[PDB]
Structure formats: structure tokens, C-alpha cells
Amino acid sequence: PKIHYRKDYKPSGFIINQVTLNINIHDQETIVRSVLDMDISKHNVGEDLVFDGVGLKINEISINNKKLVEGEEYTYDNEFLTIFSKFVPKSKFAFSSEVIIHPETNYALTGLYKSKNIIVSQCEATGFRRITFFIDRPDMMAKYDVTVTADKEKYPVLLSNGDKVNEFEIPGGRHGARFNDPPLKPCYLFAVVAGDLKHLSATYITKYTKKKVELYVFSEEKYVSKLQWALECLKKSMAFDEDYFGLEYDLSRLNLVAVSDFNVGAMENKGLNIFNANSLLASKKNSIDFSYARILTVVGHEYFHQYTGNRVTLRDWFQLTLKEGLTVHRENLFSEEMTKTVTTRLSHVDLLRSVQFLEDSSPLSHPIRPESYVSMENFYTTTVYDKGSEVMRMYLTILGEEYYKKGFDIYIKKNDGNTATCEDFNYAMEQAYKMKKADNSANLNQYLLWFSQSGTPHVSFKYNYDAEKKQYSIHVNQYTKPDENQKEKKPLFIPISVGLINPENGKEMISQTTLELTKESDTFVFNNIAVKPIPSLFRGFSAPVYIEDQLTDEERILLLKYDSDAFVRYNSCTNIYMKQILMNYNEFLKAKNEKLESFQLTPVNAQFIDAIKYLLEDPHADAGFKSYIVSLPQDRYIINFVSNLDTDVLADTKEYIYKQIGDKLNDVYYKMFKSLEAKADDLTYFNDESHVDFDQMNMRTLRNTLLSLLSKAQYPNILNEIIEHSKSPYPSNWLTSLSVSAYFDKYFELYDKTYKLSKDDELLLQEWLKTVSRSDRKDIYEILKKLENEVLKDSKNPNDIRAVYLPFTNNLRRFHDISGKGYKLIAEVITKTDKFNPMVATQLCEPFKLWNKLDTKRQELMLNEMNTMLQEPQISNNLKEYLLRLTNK
Ligand SMILES: CC(C)C[C@H](NC(=O)[C@@H](O)[C@H](N)Cc1ccc(OCc2ccccc2)cc1)C(=O)O
Ligand SMILES: [Mg+2]
Ligand SMILES: [Zn+2]
């Protein structure tokens, strides 16, 4: 397989100026006629004309309307069409082709495919070449004129990019629409949709130009009543880009379309965003709370690409983080402003430090701008997206809001409807940095290391306080562990937002301060510090690093109680838990290894338990934040701190810590579960489709977390509460009633009740499947088998497959069963899925990412399943490449 290197970028010897498509959809085949108006570029050296073209069946090809003949004048190997240079004109010419494709049997969901009764395209990154021949790379900018025809009764709604310029009838009960999109775009932003779609619409008037924009949200008829929140999210997105960035939408119309079968969450095709239904459709009756934030996130995110990705484009796929990390960052700012809850930021940090930190210490570790790739899996990653987002957010932290906005607007104005690279972004930020520091000497050259260096930096602290001098010192060190990408890691530009808390009264002792650490170590001294402070370090999580605060648990407790920054409070709690987990883990591990007949465990710090109770019982404290403090750190976060992690031992450690705290706090939890009911489950706005209260949803999160704690504990009579909860109108509640009932004889009664409530809404059924999969059941393997036989069957819908299996992979005790049966089961699913959808098969590999972090027995079991998969004669390029990289072959 071909390895592509970043440094080898060279412009094509061809230009494609105009694409004119005719897409004729029939029952058994789709006919795609394409005329490319092309030219020879200044880089041309009289090479062969080579088009990408995957799985296309050629009816004809022609140059200047002269039919070309196979073998003589072109060859085609199902991947590349080669037109021998002697037949390629030397000035402007027309290339035309007619190919046949088969969206009905395209279960890989890339290129043109059928999702239920909707025909839909997915072209990012390399899917356009599965529709027609092209030079399928994002620097080939062209104009598009697209005509789609189809059976009118089956496909009454025809959509593509641009303006609909004509609609016409065709003999045989068919009809057509022509869409012309004169602005240049890369082919990965082409889309087409045909179906019996229903819609909601609104008109948005832009802030400055006062342009009327038509907004249409589409879905199949069955679910059209689930579109209202998306439309509200879209309006919000557009207002935020105006308000924060001063950016308005440029086009007459924006369509959002929900489809049932989709490899990812959504896709920003220009004017025609296409979504996984699970990231567009929601109702209060038929969705869990999580859907509301998800739809807000995904509508926002694809909307923000209209600038960062669609108007300012990528020259090549190595710059992916410049559209994805920057767009994630824009959506984070949006969501933070929309939700007004601290849990928006904390949830993103929680993901980065579990999932992305895991990736960055795995054999898959890469910088946010990789130097090479064989498959797009090397790009579409939590590193590129989420660490990329934190790299983009660090500019805002360094510059502050006014100068960040100034630098952002420099980038937009300079690069609007060109291609840009990460260096172009850094440049624009640097111009702002100069303006802010007040000198053209200052630069951000060191900052560029965040794009090229892999691995997570470790930042550690020592302190000094001189009481006589009133002088306080923070000594900071950074280190990044060498890996496969850099043998010698350089110091990064790390911005460290800090506060100093007076431990006597909880007050801030200094103004807003961001320490700029640019060397391997530095000492920051503060004068006129009246009392020894407790430092509040990396406020807001100000750089994507392992923070080693070297604080005592008494200092962390004081921050947890009294600090002003939510992340630091959360982090201090996290750190207290980690110190406890590592200690108890080692005590259990020693008892297992030494086969001890008796041993001691270090109990949970009582003052920490007291602090949790203090916060829980504070009626002015935030319910979302409360839910994080009563939860231990994610397993995938904890794994970053333990070599040869024995999962069973970790499961015993967690059990012990949870039981220690519950033994003190269960009455508090019960009281709160009851006192929260009225506001959490308030039905006042249940039938107001547009009324979304993120604080109220966080109250339900807290109740549902507490209920789980109480049910695991077999708190007296909790089953009564569980059964009553099953009767709630909110799916978050009644599906929670299912999961927490796992600990009781009522589980299967609730399984049936909740199945019946879920079964007639495709997405709700998927949420039910997740709830069953995640259930803490001793007979979980038998339950999956029942899901497989009765519900999932041979569904190829990636939402169904992911729902049945992924939540189960997080079951620490059972997925990691020492027989290896869990690893076996998931490898079987990956291999089955790989036959028709290599992308989703590769997604299903996720639990294997930490394989080399586990105890040696499990390392061996996982490695055995990965090698079994690798040996499959029919393995896809995508899966093979992924597993080869993961297993360090
Ligand atoms: C909210 C947001 C983070 C949601 C998120 N959306 C996005 O990633 C969009 O903007 C992307 N352009 C859409 C996209 C994502 C992945 C992708 O694979 C190409 C590929 C091919 C082979 C192997 C791995 C990956 C193509 C498009 C979401 O879909 O989950
Ligand atoms: Mg289905
Ligand atoms: Zn994106």
C-alpha cells in the first residue's frame, strides 16, 4: 500500500475548471455521466492523465467527444483510470465519461449509497472517486453543474449543492432537477440527496448584509416531528458565528438532512449538510437528554465549517486539524455559550484525558499534523480533532478574546476561498501576538511544535513560600516522553492559567495570570503574597498536558471547596481519587500476587468524603458539577497511570472506593435523589419542542448518577424508587431505570417494558440497545446473544452494530473476562463488519487501543485476536493497516 508523505506535496499537472454531472438513478443501477472541462497546469510535464475512480463500471470515456478505446488509449484497474499522455490534449479540453454504480448495494456508506429509502452521498475524504472519475484531492477546485433524475414517486425531493435552476418532468414517471454551484469547491464537498423527504423550514436574516437565508431541515416522513431542535440549533449557530466572529452565511439556502445509515456523526457538504439521524433528530418523548447537546454540537460544528473548511479550504489532507481541530474549538466556544453550564468544558476535558491521552501513549500516537499516512484513519482521530481543538484553544488563552478575534479575522480575510495550511493559521495568530505584546520581534515559531510533536507533555510543579519576604515561587518543569515520532522532544509553548487562593478565606490573591512556559523549566516568582497560597493551576484546563500539581490532599480539598475555576476543582477531585485508586490498586494487586489470606486497605480520606458531602448539600452548587464529583475517573483515564493494568484488580479497587464513600454518603444521596425530583423531572415544557434547559438535564444526570450509586449499594427499598423511575416520561429516566435494575430481580421485567417503549422509534431503539449493552449483568454475554438473535440480526446499520457492542466493551469486569471471550466476541463482530463496511469495522477496534497497557495475560489474549483478524484473507486495506500499526508489526 502507498505511503504518502507530507513533504511530498506537489500541485497536479492538470486543472479541472468545471464539472457537469448527470446522475440518473434507476432501480438496479445509477448512471453517472460526467464532463470535465480541464486544462494543463504550469506544473505539467506531459505526464499520463490519471483519474481516481473506485469500483466504477465504464460505459464510455471520451476526450473532446472522441470516444477512447480501452487498452489502446486508456487502462482502468478499478482504482485508477490512466489516459496515456499521447492522447491527452495540450490545451483546454473536455474529458467525459459514463459509468454505472450501484448505491443499493453500497453498504460501506461511502460514495453514493442507499440509506433505507434515501439515496445519499458521502464524499469526504476520498468518496467522490466512487461516484465518477476525478483527480480526487482537496486542492482540485472546480465549478459544479449537477443534474439528478429519478423516479418521482420514490424520490420527489432532489438535492445537490448550489441553486436549483431547473426542475423538469421525464417520460416514464421520472423527474429531474439541475443545480448550479458556480463558486469553486473541492470535490469532497459535493453532495446529492434524493428521497421522499419531509421538512421544517425557517428564514434567517443575517446580521449585517440583512440577506435572507432559507433554512430547511429534512428527514423521512416518520420522524419529521423530531426536526425542530435541529432547526433551533442551526439558528443559534448562525447567530454565534455572527456575534463572536462577525461572520455571516454567504448562500441563499442551507439544507440539513438526516439519514439512518451513516459512518460518522455528520458532514459539512456546502449548503447541504448530511447527518446521522442520531445527531439531528430528537424529541422529548423519544430521545434521551444527551441527544439535545449532541445535536447542538453537531449542527453547530458542521455550520462552523462553512468558514473553517468550506471557504478557507485545505490544500491536502495533512492539514485536516486546521479544519477539524479549529472547527471543534469553534463549536466548543458556541456550546459553552449556549449551555451556560460548566459541564460542557468539563465533558470535553474528560474525553481528551481519557480517550485522546490513551491514543497519544498508544502505538497509534501521532501529532495533530502527521508526516505520513497510508490510510485516512491516520487523520480522522481524537488526536487530530480533540487535541487539535485544544491547540486551537491555546491561541485564545495566550491572546485573550480581543486579540484572538483579531487574529482569527486576519486568517479568514487573508485566506477566504483559498487553501491554507497550519502555518497560515499560526502566522495570523502571530500577527495578533505581535500586536498584543507590542513588538514585531515576538513570534510564535515555538508554537508550531504543537503541530509536529506527538505525545502528551507532563507538567510538574514545586513551590516555595518565604513568609518574611511575602514572596511565592512556582517552579515548573515540562517533559514529553520520547516515542516513535521524536527521539528527542523539544519544550513546547505551554500557557498555564493560574490563580493563587488564600487558604484562610478562599479569596483570589492575584489577577488573571497566564504563565508562559517556553523552556524545559522556569521559576515564576510573585511578590507581595501575604500568606502562603494554594495554587490553582491550569484553570479551564489551559494546555493539553498531564498535570502533576504535587499538592497534598488537604490542599486539593480546599481547592475543591473554595476555588473559582471549575476545571481546577474537578481536577483536584480527580487527583484525590487517583491517589486513592493507585494506592488501593497496589494493595489489591499485592494481595492477589502474594495470595494473602488477609491484608489491609487504605480507607478513603474522611475529609475528602466530608467535602463531597459539603458540596452535594450546597443548594447553590451546580448539579452537573456534583455528578462529576461522585463519579470516579474514567477507566481509560486511570489506565494512563498504571503499567500492566489488571482490569479485575482495577474493578475491585473501584468497588471498594465506591462502597467506602457510599457507606458514608448513601443517606445524603437518597435525600438528594428525592429532593431533586420536582425540578429535574418538571413536565411544564415537555410539549414545548424548542424549550431546552441544560441545567434541568444536568439535574436529571445527577439523579440518575445517584440512583445508580444507590442501586449498586442495594440501598434499602431502592427498588421502589427504581420502579417509579421506570414510569417517568423522560427516556433518560426510564432507560436509567433499566440499567440500575440490573442489580435486582426486576431487570427482565424492565427490559421488556422499556423495549416496548423503544421499539417503534429507530433511534430510541438504538438507545435501548446501548442501555442493555452497558447493563451491569452477570449474564451479559447471554443478553448480547439475545440482542443478536431478536433485535440486531444481520442489520448493516452502523448505529445498530455500534449500539449493541461498544457500550459492552466498557464493561471492565466482563469485557475483559480473563478467558478472552469478550475480545473474541468483538473480533468476530469486526471481522463480520469488515466484509461490508471497513470504516465501521475499524471504529469497532476501539477497545483494542489499550491492549499493550494491560496485564500480560490480557495483552496476549488481545494480541491473539488482533493477529487472528490480521490473518483474515478477505481483510480490508483499512482494517489491515490499522491493526498492523496498532500491533506494532
Ligand atoms: C461535532 C463533530 C466533531 C462531529 C463529527 N463531524 C465531523 O467529523 C465532520 O465535520 C467531518 N468533516 C466528517 C467526516 C468524518 C470522518 C470521515 O472519515 C474519513 C475516513 C476514511 C477512512 C478511514 C477513516 C476516516 C469523513 C468525514 C462526526 O461526524 O462525528
Ligand atoms: Mg433500521
Ligand atoms: Zn468537522
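Using Swiss-Prot numbers, chain A covers 196-1084, in order.
Cβ atoms are placed via backbone N, Cα and C, with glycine included.
Feature annotations, courtesy of Swiss-Prot:
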ACT_SITE  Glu497  active site, proton acceptor
BINDING   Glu319, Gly460, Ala461, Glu463  peptide binding site
BINDING   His496, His500, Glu519  Zn(2+) binding site
MUTAGEN   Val459 to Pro  Severely affects substrate specificity. No effect on Zn(2+) binding
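Where Swiss-Prot records a feature, it is marked here on the structure.
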residue: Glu319; record: peptide binding site; Cβ within 10 Å: 23
residue: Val459; record: mutagenesis position; Cβ within 10 Å: 17
residue: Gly460; record: peptide binding site; Cβ within 10 Å: 16
residue: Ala461; record: peptide binding site; Cβ within 10 Å: 25
residue: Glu463; record: peptide binding site; Cβ within 10 Å: 23
residue: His496; record: Zn(2+) binding site; Cβ within 10 Å: 26
residue: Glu497; record: active site, proton acceptor; Cβ within 10 Å: 27
residue: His500; record: Zn(2+) binding site; Cβ within 10 Å: 24
residue: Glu519; record: Zn(2+) binding site; Cβ within 10 Å: 25
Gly460 (peptide binding site) sits from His500 (Zn(2+) binding site) (Cα to Cα, rounded, in Å) at a distance of 14
According to DSSP, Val459 (mutagenesis position) sits in coil
Listed in sequence order, the recorded positions from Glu319, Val459, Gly460, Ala461, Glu519 whose CB sits under 6 Å from ligand 3 are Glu519
Surrounding the recorded peptide site, with Cβ no more than 8 Å from the Cβ centroid of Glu319, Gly460, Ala461, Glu463 and those residues left out, we find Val459, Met462, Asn468, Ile469, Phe470, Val493, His496, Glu497, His500
Residues lining the Zn(2+) site besides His496, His500, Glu519 (CB within 8 A of their CB center) are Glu463, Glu497, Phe499, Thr503, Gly504, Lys518, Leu521, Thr522, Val523, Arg525, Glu526
For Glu463 (peptide binding site), the spatially nearest of the recorded positions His496, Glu497, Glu519, using Cα atoms, is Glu497
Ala461 (peptide binding site) sits from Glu497 (active site, proton acceptor) (Cα to Cα, rounded, in Å) at a distance of 7
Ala461 (peptide binding site) to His496 (Zn(2+) binding site), Cα to Cα, whole Å, comes out at 9
Whole-number Å distance separating the Cα atoms of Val459 (mutagenesis position) and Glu519 (Zn(2+) binding site) is 14
Students should find that the Cα atoms of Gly460 (peptide binding site) and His496 (Zn(2+) binding site) sit apart, in Å rounded to an integer, by 10
Expressed in Å to no decimal places, the gap between the Cα atoms of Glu319 (peptide binding site) and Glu519 (Zn(2+) binding site) is 12
